[PDB]
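Colleague: Structure provided below as structure tokens; questions to follow.
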Amino acid sequence: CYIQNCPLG
């Protein structure tokens, strides 16, 4: 994922 959320994909 990324921050609280996921990056690409």
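Residues 20-28, in that order, are what chain A shows, numbered as in Swiss-Prot.
Structure determined by solution NMR.
Backbone N, Cα and C define each Cβ position, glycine as well.
Swiss-Prot lists these features:
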MUTAGEN   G28 to V  Gain of antagonist activity on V1aR/AVPR1A (and loss of agonist activity on this receptor). 310-fold decrease in affinity for oxytocin receptor (OXTR), 13-fold decrease in affinity for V1aR/AVPR1A, and complete loss of affinity for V1bR/AVPR1B and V2R/AVPR2
Colleague: Return one of helix, strand or coil for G28 (mutagenesis position), based on DSSP.
Modeller: coil
Colleague: Across all chains shown, how many C-beta atoms besides its own are within 10 angstroms of the C-beta of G28 (mutagenesis position)?
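Modeller: The answer is 4 other Cβ atoms.
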